[PDB]
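Take a look at the structure below.
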Amino acid sequence: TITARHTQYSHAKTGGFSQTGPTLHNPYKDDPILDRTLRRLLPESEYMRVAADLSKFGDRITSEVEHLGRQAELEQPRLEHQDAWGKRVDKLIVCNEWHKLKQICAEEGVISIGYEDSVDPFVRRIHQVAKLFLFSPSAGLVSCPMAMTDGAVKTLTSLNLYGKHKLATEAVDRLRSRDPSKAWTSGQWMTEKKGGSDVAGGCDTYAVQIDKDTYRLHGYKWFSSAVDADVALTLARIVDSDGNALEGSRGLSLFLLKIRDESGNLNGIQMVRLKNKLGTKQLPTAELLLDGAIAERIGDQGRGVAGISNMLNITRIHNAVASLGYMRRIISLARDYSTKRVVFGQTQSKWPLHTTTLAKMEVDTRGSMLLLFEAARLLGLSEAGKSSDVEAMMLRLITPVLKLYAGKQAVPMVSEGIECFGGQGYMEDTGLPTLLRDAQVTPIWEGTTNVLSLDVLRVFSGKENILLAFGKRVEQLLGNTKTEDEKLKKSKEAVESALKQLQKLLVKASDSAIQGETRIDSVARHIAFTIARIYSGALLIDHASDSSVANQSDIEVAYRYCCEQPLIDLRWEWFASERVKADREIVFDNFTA
Amino acid sequence: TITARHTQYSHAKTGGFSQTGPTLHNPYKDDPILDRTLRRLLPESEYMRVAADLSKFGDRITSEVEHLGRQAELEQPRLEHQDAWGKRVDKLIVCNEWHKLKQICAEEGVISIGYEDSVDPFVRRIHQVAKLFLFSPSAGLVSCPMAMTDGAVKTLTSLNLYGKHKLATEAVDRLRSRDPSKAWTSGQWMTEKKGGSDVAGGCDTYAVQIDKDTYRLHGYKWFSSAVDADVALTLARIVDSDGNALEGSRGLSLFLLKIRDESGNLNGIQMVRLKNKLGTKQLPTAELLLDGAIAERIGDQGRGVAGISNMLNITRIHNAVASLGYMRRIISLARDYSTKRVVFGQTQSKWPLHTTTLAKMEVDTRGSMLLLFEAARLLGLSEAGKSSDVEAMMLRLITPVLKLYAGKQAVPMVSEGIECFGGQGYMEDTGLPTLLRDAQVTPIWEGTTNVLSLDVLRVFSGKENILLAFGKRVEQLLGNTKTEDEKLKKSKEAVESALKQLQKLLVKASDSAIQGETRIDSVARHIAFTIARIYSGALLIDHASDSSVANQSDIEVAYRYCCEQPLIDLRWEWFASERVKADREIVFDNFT
Amino acid sequence: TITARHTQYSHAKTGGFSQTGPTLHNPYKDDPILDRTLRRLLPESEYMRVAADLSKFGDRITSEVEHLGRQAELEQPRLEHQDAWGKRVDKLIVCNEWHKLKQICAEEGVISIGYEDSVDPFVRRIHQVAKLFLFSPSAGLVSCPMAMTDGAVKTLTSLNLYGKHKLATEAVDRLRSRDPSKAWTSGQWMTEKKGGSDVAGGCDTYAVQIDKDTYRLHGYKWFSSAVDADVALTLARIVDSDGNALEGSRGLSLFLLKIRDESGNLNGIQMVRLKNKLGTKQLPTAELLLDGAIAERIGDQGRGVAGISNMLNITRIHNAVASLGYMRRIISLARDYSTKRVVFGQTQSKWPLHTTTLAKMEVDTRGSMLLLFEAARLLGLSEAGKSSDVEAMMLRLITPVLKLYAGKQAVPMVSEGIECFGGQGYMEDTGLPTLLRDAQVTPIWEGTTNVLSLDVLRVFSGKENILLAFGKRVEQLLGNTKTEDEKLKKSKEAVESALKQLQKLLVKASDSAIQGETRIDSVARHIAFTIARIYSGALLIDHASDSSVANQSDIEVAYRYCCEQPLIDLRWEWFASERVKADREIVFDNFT
Ligand SMILES: Cc1cc2nc3c(=O)[nH]c(=O)nc-3n(C[C@H](O)[C@H](O)[C@H](O)COP(=O)(O)OP(=O)(O)OC[C@H]3O[C@@H](n4cnc5c(N)ncnc54)[C@H](O)[C@@H]3O)c2cc1C
Ligand SMILES: Cc1cc2nc3c(=O)[nH]c(=O)nc-3n(C[C@H](O)[C@H](O)[C@H](O)COP(=O)(O)OP(=O)(O)OC[C@H]3O[C@@H](n4cnc5c(N)ncnc54)[C@H](O)[C@@H]3O)c2cc1C
Ligand SMILES: Cc1cc2nc3c(=O)[nH]c(=O)nc-3n(C[C@H](O)[C@H](O)[C@H](O)COP(=O)(O)OP(=O)(O)OC[C@H]3O[C@@H](n4cnc5c(N)ncnc54)[C@H](O)[C@@H]3O)c2cc1C
């Protein structure tokens, strides 16, 4: 009979308060412009169908995909070179959610949709891009094999192999399949140690003929993402019968291989290690040593870079989607959080300074958003055989410009976004820093900002009059400006003036370069930034002029995008070659030689 | 007898090539502007002493500290609530290299130099900040307790407690010590669940009087870094004899406590958990449950906020140091890499696009670097009693401005830097991403960009003196311009034009009728950025114009900073209340 | 044009050789004695049903479960106190394969089979234990909640609560279900800091009446496994209306609770931490702080201990299953390996020393295996109402004996087994060490070897009936001996001689004068081992003597078990009180 001690067992008191975090709303319904943009680009019959599918998928993002993608971050891939008995197996361990995510992509047709023969090509790419844009920031980086997979189908089909070449026909069918138990994905192994940007100088993989169009590959692939994929595309240097190869782009042939034989065993490949990455941690990225890998030559010998170009538009568009996804997502989470976090006696949402900051992020995102859907429209026209000459040229211009500009927007924007949450933004267990770490891949891979900026110049250097064509496209967009609204008129005038300046500078540049004292490369980024802003601005304007869909916000946005920041930031003197000498004196001041 | 099988055992061949990564060079010698800046600011005999100490420390950084900081990232702090036998212990497990870093801070006087009696305060804060600046990007986040440590010293001293108050006097003395065996660090525990930033409205810790000036604390600290520190400052509401307290700022009193007791046992504190952080992973940051932690009140009752205000200038300066450290570091690594990485047949260093990219990063860095040293200058003066009115006012203005601007430059700059490395910049095992993850703390803690922008507005609202003095300071800097140089001249004009326009807009927004339709808080960031750019611009001109040290890069950077990006980005129509409504519509379009 | 470099990219060569590891064969078909034992014990039509179900499950074990169990070791449970936003949640993170294992338990009726109304209880517990035995070494410790689950069913039923008590009836029904979507598991939270084993003196949990039969619990559970269960049984002291309670066994009442509420939220419970365990790493074991956990009292007030006593037989049987599972498993793997590993020019299987080592392990395993099935037999009989006096008494005696003996055989046996593999037996990635680390739980939990040895003594002290009945049971087994066989005959004699000597020593120790100078607790283990060996011996003889099933190995094993190691290791002089003094001196020599 002692005194009871119930009182001596008691949970810790912590004050009662804890902050409610942000809510992810249905990302199709909650998106500011996506639905409206679709109202305008698609025909009525197709809009209903597409909206319904996307809106439903929105609900799957919130109830299922988000959680899956999160788990893929929490349970990262591993590699075991060996089993326990001394046997080399290169076992890749990836979590169930990654696999489930690949299956949802199949079921949801994230690839299929972009190729469905019963649907108009222009419709389907716009549907697909909208779907990828809902998926991407919840994807746990399954978005990356989706991109390479789309790019693979694209490449194999542009080379006219589907129906004719055994493995490519099978690949195409499987890569496009909506059957989760049949569907394939693809990798893409271009980057090597000596160069990634530079494939003609970097690639030291060699192909020895076994028989006919079947070769052995031997080389080292320095980044190879999604090694759980079923097939891959890669470049290599065919070895002629005297044991020799060609340097440069002219040495490179293109090959398709199955990653694993029918026994589940690696096909002449050893995984040297998995990368330890700032972000995309969900994604297994390996270094590969090829040593006898059996592969099939596709496309013409020495025509390897040409072969894979066929997919540029694709991959880059997907990359842009990712960038934009991160941007939209942080805004979406931020603004929601803004209705719940009390500071100095009211919700963040009430403080002018807070809304100013977010509004500017909105403005910039909308611009690029519409640039993205222009790209998707254009790709689709091109795939239908219905491109005007101008639309064909715009497709070639817009893709690198889009990838690099959205690319460069993304980290600063997402960085600003997480700061909206204060300290919480910085805590990995909220899910928010993932968005930053993963966003930062987007300006780096598939071409850095500056390498793509050169690609933009190389688009110009090819020469049907890209620039004139750029001019006409802009003019079309400006032609139905609601000039009666004072702000849209001013906007139209800003875009117009900027276009006119850019033309003048590039005309000037083009003349002066034989004289030696002019280096257009040096300002390639500013050039590419300018095109993006002009193009994006024109689209916002056209968008805000459709009063069947436009609201007031659309008008404010067009105005702010066009007139409250420079459309062109580019000066003649930055072209001067002397400028380059000044550049290096600055950079290399006191550098220890 | 059998055929040998030496051929069957063979390492893998992987092609012979692998890329040389970047070299970290002596960061005092390699820095493009730090030596020249010190040359101008210090009298020659102090410069010589200071340079030699830093040059040497540069070597210690490449030979030792860098590696130490890297290891503190590779071996992150852990926390164990219980020992194995049911005992609550809260064991904080932190790697040896963290500890070693703390001792190097003592050995190298990273705190001491700033308070050395026998050196002039001017000299000494310049020297200190320079040293803090070399240290910071190699510190594995030991930079953070150093900041909190310096702030603690400043706070304790400014309250006139040295000599009088036993614990604060022991604290000051140990926080400043060069003896690794004795030196102390401090934490600072303000932030709680309901508010960081907003401490007046978010602080829900309570202090019950034990005897005279000794209290027990009960509350929950939501972020508390360097829980391996020895002392900490913190705020709490004293509970009266009806068992009641005061809401708002007026309730809060400031307290000093020892973290652990003579026994190594936590003083009424539990560690609930360590934070899982994007960056500053080296640094142990915990949540703390205070339940009878024994603490000495310092400063006056209900004057807790004022009390810790004395340390702002210093904390903020340290923060800016961090930002700039990352900026300088990435540029330094990248430039080096650029002489080693071949792309299309040449090293990156020969591609104009690549150096265009870098030059612009350099330009912006230098502007802020000088801004940093002007703050250091102004702080040292303040502490010597020699400040003019102008200079006293500039210390108040520059500190929040500097922190927020450098803070907001840092992530986009470091992001661009890691992109110079291509895919390798994205690999954690290079050490490069750490720079970015760690840089991202800087615009967030100790006030977000926008919160500090509001502070900037408080500094000058509605006190016309502050901006006129900014005016005067700018003119002092510009009056030295080598106007013979066309670029410096245009530069000067640009600064003039911008300063003017700024002053006009703020006068106009001050108009007591204009105000109904006018929200200046809305553009607080633009305002603060403009101040930043104008100040920094002017400082770059002054620097370029000193012929005893400047070179041609100096002129060129000054020209670019001032004339090739707007110094003022601020329009009258952005002050309109109506605009706010438009902002909201844009932001909450389709919001569900 | 350049010279190709295909020769410069080449995998490493490592000599061509690597050892084939062991194969897990269908563990029902491969088992040397399980099928024959079932053949003898079950009527043919039940055997046929049972074998087919097990044979099939054998395949499911090699094709699926094994891999699942391995994964539950590779992906250990984790616990998160807080979510990211300051909320206390106690999230238990356990791998998919654990969950999958639990569903296979439901699908395969690992609990259901033991309670199936339409099958005879005799049959069904034999079938169940057989199934438990195939499952156990592949279960990734899901075996543990299965034991606690079966014990819960038995307890709830034996208290005559099925039909009457709402929660217990729902519980019983869900614990027995084959529907993965509905099936439940149970925990059992007895052990506290002051005592496991000693619950009467160590339980410091308190139950305050809410209403009628519903109470709130406040206390600290020091070990609580399978916190992913749905319900749990536990003991606590009811607090009276003076706010007082009863020390000792009499205070304790037994309670039934739901672990989480309709919302998935813990019922007044926090998880303080998960244990870091030598083995059973698959299994989530936590320490629990009960603070207002809502619970239904079941059984009578102060009858908590009696209440849970009904489940001992069953829990103990499950434990022995585990021990034997590990023993069988290692032997099975090792023998296989032995047909694949060449040492000095032959497979290990051809080296007599190697097979001598294994034979002795086999001999001992089989003895205990039969002991296990005799327990199963006796349990099923008890539950059918058909037990003779002898058989009722043998159930009580055999259960602690079986658990402790198998428990003490297991680590040294599995240790010898892993040594058969040489260095590979010491490698975690083979899966083999898991066997040893997991086996080591078995002599420790649910009573240590010595604590259960004291229970064995309680079973028979001072109740002369129990040993006479052991006597009778042994004679029943021996009366069937094929005495025509010289080995079985000698065997029989050995058992006789030993049983006799045992009975004499215990009579002698019972002498009320002898007792002053006599400590029987001192030799409790020897006593219990002797009972074990005698019982098992006799069972091996009986088995060997059934010509319809036995083979020559059976005879030989029986002979070796009985005649090649002492069945009794127990001398009269070890009972002496004086001896105790000598024991202490030896043990505490130079103790400081
Ligand atoms: C790694 C780390 C370690 C830390 N360590 C410590 C430590 O040791 N000690 C300590 O005291 N603190 C520490 N902190 C606290 C840090 O200072 C806070 O996180 C900071 O106050 C940011 O605010 P918050 O976290 O309370 O978020 P909140 O202030 O809730 O939200 C910030 C957001 O609200 C906005 N906002 C707030 N007020 C206004 C306004 N009036 N007008 C417009 N917008 C507004 C901001 O602009 C920002 O977007 C740490 C933080 C981090 C990330
Ligand atoms: C997470 C991740 C996953 C990846 N997965 C894959 C994959 O599955 N398959 C694959 O093939 N690749 C993959 N990559 C590789 C990626 O495409 C390369 O990183 C990219 O090609 C850049 O190449 P690099 O890393 O060699 O950069 P480098 O080109 O060595 O360096 C880039 C820097 O050099 C500058 N530069 C380069 N050329 C020029 C020039 N001509 N003029 C001026 N400046 C120039 C760039 O602007 C940039 O600053 C991956 C990368 C990452 C980060
Ligand atoms: C992995 C694991 C999980 C567990 N999970 C649970 C669970 O879910 N629920 C639960 O209730 N319990 C659980 N237990 C508790 C387990 O039954 C106890 O650990 C057990 O009671 C052993 O005793 P103890 O831990 O209290 O040690 P103690 O009993 O303090 O010490 C045991 C030692 O004392 C000796 N000893 C004790 N009494 C005597 C005596 N009278 N004479 C001579 N020697 C004596 C024993 O022989 C032994 O040497 C778990 C244990 C483990 C290891």
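The residues of chain B that appear here are 19-610 by Swiss-Prot count, in order.
Header says: X-ray crystallography, 2.3 Å.
A Cβ is built for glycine as well, from the same backbone N, Cα and C atoms used for every other residue.
What Swiss-Prot says about the mutagenesis result for B:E91 to K is this: In n5655; suppresses the defects in egg-laying and response to reoxygenation of paqr-2 mutants. Look at B:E91 (mutagenesis position): DSSP puts it in a helix. The local packing around B:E91 (mutagenesis position), expressed as other Cβ atoms within 10 Å of its Cβ over all shown chains, amounts to 21.
The annotation that Swiss-Prot gives for the mutagenesis experiment B:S156 to F reads: In n5657; suppresses the defects in egg-laying and response to reoxygenation of paqr-2 mutants. Cβ neighbour count for B:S156 (mutagenesis position): 23 (other Cβ atoms within 10 Å of its Cβ, all protein chains included). According to DSSP, B:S156 (mutagenesis position) sits within a helical segment.
Under its mutagenesis entries, Swiss-Prot includes B:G158 to R with the note: In n5661; suppresses the defects in egg-laying and response to reoxygenation of paqr-2 mutants.
Here Swiss-Prot flags B:206-215, B:241-243, B:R359, B:366-369, B:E437, B:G441, B:464-466 as FAD binding site. Counting every protein chain shown, the number of other Cβ atoms lying within 10 Å of the Cβ of B:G214 (mutagenesis position) is 22.
The note that Swiss-Prot attaches to the published mutagenesis B:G214 to E is: In n5879; suppresses the defects in egg-laying and response to reoxygenation of paqr-2 mutants.
Following the DSSP three-state reduction, the secondary structure of B:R334 (substrate binding site) is helix. Cβ contacts within 10 Å of B:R334 (substrate binding site), excluding its own Cβ and spanning all protein chains shown: 26. Feature annotation from Swiss-Prot assigns substrate binding site to B:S215, B:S267, B:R334.
Here Swiss-Prot describes B:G443 to R as a published mutagenesis experiment; the accompanying note says: In n5877; suppresses the defects in egg-laying and response to reoxygenation of paqr-2 mutants. Secondary structure at B:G443 (mutagenesis position), taken from DSSP and collapsed to helix, strand or coil, is helix. A sphere of 10 angstroms centred on the C-beta of B:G443 (mutagenesis position) encloses 26 other C-beta atoms.
According to DSSP, B:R455 (mutagenesis position) is assigned to a helical segment. Cβ environment of B:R455 (mutagenesis position): B:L296, B:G297, B:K299 lie under 8 Å away, each six or more residues apart in the same chain. According to Swiss-Prot, the mutagenesis experiment B:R455 to H carries the annotation: In n5876; suppresses the defects in egg-laying and response to reoxygenation of paqr-2 mutants.
Proximity to chain A (CB-CB distance below 8 Å) holds for none of the recorded positions B:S156, B:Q206, B:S243, B:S267. A sphere of 10 angstroms centred on the C-beta of B:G465 (FAD binding site) encloses 23 other C-beta atoms. Among the recorded positions B:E91, B:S156, B:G158, B:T209, B:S215, B:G443, residues whose Cβ is positioned under 6 Å from ligand 1 are identified as B:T209, B:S215.
The most crowded of the binding-site residues listed here (B:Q206, B:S215) is B:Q206, judged by how many other CB atoms sit within 10 Å of its own CB.
Distance between Cα atoms for B:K212 (FAD binding site) and B:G443 (mutagenesis position): 37 Å, as a whole number. Taking a C-beta cut-off of under 8 Å and a sequence gap of six or more, B:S243 (FAD binding site) has these contacts in its own chain: B:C162, B:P163, B:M166, B:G205, B:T298, B:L301, B:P302, B:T303, B:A304.
When Cβ atoms from all protein chains are considered, those within 10 Å of B:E437 (FAD binding site) total 23, not counting its own.
Looking only at other Cβ atoms within 10 Å, the busiest spot among the binding-site residues B:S267, B:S367 turns out to be B:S367.
When the C-alpha distances from B:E91 (mutagenesis position) to the recorded positions B:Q206, B:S215, B:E437, B:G443, B:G465 are tabulated, the minimum falls on B:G443.
Maximum intra-site Cα distance, substrate binding residues B:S215, B:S267, B:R334: 21 Å. The closest partner of B:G214 (mutagenesis position) among the recorded positions, by CA position, is B:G465; the full candidate set was B:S156, B:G158, B:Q206, B:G443, B:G465. Reduced to three states, the DSSP call for B:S367 (FAD binding site) is helix.
B:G443 (mutagenesis position) is 6 Å away from B:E437 (FAD binding site) when you measure Cα to Cα.
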